[PDB]
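Shown next, in structure tokens, is the structure this report addresses.
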Amino acid sequence: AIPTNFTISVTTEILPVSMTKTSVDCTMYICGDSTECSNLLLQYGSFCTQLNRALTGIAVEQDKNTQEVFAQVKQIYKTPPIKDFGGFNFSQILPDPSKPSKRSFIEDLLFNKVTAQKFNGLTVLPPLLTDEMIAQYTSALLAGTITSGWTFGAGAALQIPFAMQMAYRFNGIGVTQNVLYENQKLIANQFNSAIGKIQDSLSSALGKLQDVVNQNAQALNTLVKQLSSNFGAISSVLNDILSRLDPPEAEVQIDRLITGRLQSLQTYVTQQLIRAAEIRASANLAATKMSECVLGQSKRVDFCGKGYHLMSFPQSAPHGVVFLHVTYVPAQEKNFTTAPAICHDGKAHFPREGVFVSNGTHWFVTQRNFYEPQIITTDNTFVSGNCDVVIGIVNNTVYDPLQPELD
Amino acid sequence: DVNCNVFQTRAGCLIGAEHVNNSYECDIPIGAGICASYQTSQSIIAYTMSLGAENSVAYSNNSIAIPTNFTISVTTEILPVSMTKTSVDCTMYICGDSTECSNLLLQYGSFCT
Amino acid sequence: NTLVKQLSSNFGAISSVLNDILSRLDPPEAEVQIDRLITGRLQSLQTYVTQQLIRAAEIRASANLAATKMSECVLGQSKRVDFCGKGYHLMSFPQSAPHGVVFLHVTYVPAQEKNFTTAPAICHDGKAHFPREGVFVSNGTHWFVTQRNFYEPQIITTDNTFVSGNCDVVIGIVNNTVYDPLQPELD
């Protein structure tokens, strides 16, 4: 079965990058307005050290994963003024110059798609990179891919027309380059129509990015119920017990409140450390595709989408990244009578990269990538032994192109 | 989270740094896109962080850049493999020289396992 | 060093040493103080062991990452873009290190480059000649063919290109006469 028709499709991959940050104090959470609650906590001072150093380790880990996915090169690439690519419309991935933000029309559609606590000590650490620095790193990769392809991520920036960048992608899988020039207008219409199908689908919530915010908000709401918990006492507020009893007798109730809150703190911090392994594993997975699918052409089967990968177009996303791959999946195919080898004058002719086919009347030779009927020549095959050793072999006369060139 | 060389920044309120109209690389991370440094004598100043040099080759359908010179470089990668090992006893750490501390620990014997 | 401070911690008692309490009080009344010391130390043990297990995932993830480059960058040539250094990887030289490993890759990064007038295809006698692995360039006077890897000016021959259709289907195509190396070999 030799493929006779191809279809260009776009694969969208959603992989999270990092999450939010939250710093919790050791003393403020346990005691709000008391003096004797600042005395019994000194005995458990070694527990706050293991918690303060753990919260700082998460803030430096989520910020480090951002510098490994969106920060790959050290050069800023601007958009060229010439918008000529042979027919491929790239106005949807480039940022709008009229709007003050550095985000394109696709980035704003995905940003709006994914839709009081500091009084107790639940503060939020401000991030490093803002919304303008994340969109700038994504715009530099889109401008460098259409002008260089793969030299901007491994060395100096080299200019190259877009008509030649597409031909260099099919040569890595076996497809010839003459098919692109003979059907350049056909792919230009299928590529623009594929963007409209994805645009209409993403405009009508991302489950891979919404669950990240839900798990972070669920952990903050869990500590709210811990504040009103008595942990086997008569009141959760430590000011109500001291206002009705004496210190020497109420010391057994404050100890149960401090010990009960430490169980929730050791569970909340451990829960964030266990979930940090899933974020770190997803960060290295997203950073791998950034340097392989986007930068250059990855030869890994089923890694940069579904099918033969060509190029990629990374986009920005709140607490995540959006991947846009260009796969190559054939469409229609035809069946032909295949021939393993051809015996001529006692010599078995073996092909180099193609295979002999037959339509019922003649015998042609073509590759296993696209239908390209040619003629039987001597420069495309080679002899190897006789015809008595090959199991399956047919018989066909060689045209011999060099013999006429002599008459 | 305190609202306010007085400088009203977006991430907080830094008192002790003069704001300049220039932009350089990031030296000390602060937050919300704030990078502090110690430059010009020299004092602690605050400015807006940069993103690198802005340059791009103009697109042309009749030009190509062919490399004419190469340079061999050596890249050093440092990746850890393993760490140290430490064994902690269940009874010795909890009790050093006592008899009744070897009786109450039997009730919590499932934790040592 | 964290477990050192745990030894002197009272955990809400009067003394961290369990021998000082029994030396001044009676067993039937001091049993409520020993239980608080044992329970307080179990919290540090369940935290120290859990901390080592969580950090073990980062060491295991770094071990499989270092073992991957050992069998790909060092052993053979890995075709993965940006994995065995920065640029085109050739070979590697692993070294030893205390509690770690040192990798020494040999990258291939170009230096200077020149610009030339590129040609997509060449029309001769009504046939469009397409290259196999190179691209036609021009220095302003002649038309040479070379690959996109290194500057190697050659001549226009028939064994390096192939015909595919006419010259009315290609969008961009120039005009240049083929030298035809096989025709002289006959005179």
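Going by Swiss-Prot, the residues shown for chain A are 713-827, 852-940, 944-1146, listed in order.
Just so it is clear, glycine is given a Cβ too, placed from its N, Cα and C backbone atoms.
Quick look at what Swiss-Prot lists:
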VARIANT   A:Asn764 to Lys  In strain: Omicron/BA.1, Omicron/BA.2, Omicron/BA.2.12.1, Omicron/BA.2.75, Omicron/BA.4, Omicron/BA.5, Omicron/BQ.1.1, Omicron/XBB.1.5, Omicron/EG.5.1
VARIANT   A:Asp796 to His  In strain: B.1.1.318
VARIANT   A:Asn856 to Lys  In strain: Omicron/BA.1
VARIANT   A:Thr859 to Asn  In strain: Lambda/C.37
VARIANT   A:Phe888 to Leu  In strain: Eta/B.1.525
VARIANT   A:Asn969 to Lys  In strain: Omicron/BA.1, Omicron/BA.2, Omicron/BA.2.12.1, Omicron/BA.2.75, Omicron/BA.4, Omicron/BA.5, Omicron/BQ.1.1, Omicron/XBB.1.5, Omicron/EG.5.1
VARIANT   A:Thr1027 to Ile  In strain: Gamma/P.1
VARIANT   A:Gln1071 to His  In strain: Kappa/B.1.617.1
VARIANT   A:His1101 to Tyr  In strain: Theta/P.3
VARIANT   A:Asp1118 to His  In strain: Alpha/B.1.1.7
Taking Cα atoms as reference points, which of the variant positions A:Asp796, A:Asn969, A:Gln1071 is nearest to A:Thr859 (variant position)?
A:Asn969
Could you list the residues of the same chain, at least six apart in sequence, whose Cβ is under 8 A from the Cβ of A:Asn856 (variant position)?
A:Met740, A:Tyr741, A:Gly744, A:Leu966
Using Cα coordinates, what distance in whole Å links A:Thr1027 (variant position) and A:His1101 (variant position)?
49
Among the variant positions A:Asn764, A:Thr859, A:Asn969, A:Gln1071, whose Cβ has the fewest other Cβ atoms within 10 Å?
A:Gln1071
Check A:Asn764 (variant position) against DSSP and tell me helix, strand or coil, would you?
helix
When you rank A:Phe888, A:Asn969, A:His1101 by Cα distance to A:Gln1071 (variant position), which of the variant positions ends up on top as the closest?
A:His1101
Including all protein chains displayed, how many Cβ atoms other than that of A:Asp1118 (variant position) lie within 10 Å of its Cβ?
9
Return the residues near A:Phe888 (variant position), defined as same-chain residues 6+ apart in sequence whose C-beta is under 8 angstroms from its C-beta, sorted by sequence, else 'none'.
A:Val785, A:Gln787, A:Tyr789, A:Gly880, A:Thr881, A:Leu894
Could you say which of the variant positions A:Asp796, A:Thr1027, A:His1101 has its Cβ with the most other Cβ atoms inside 10 Å?
A:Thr1027
Taking Cβ distances under 8 Å as the criterion, give the subset of the variant positions A:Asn856, A:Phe888, A:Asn969, A:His1101, A:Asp1118 near chain B, ordered by sequence.
none
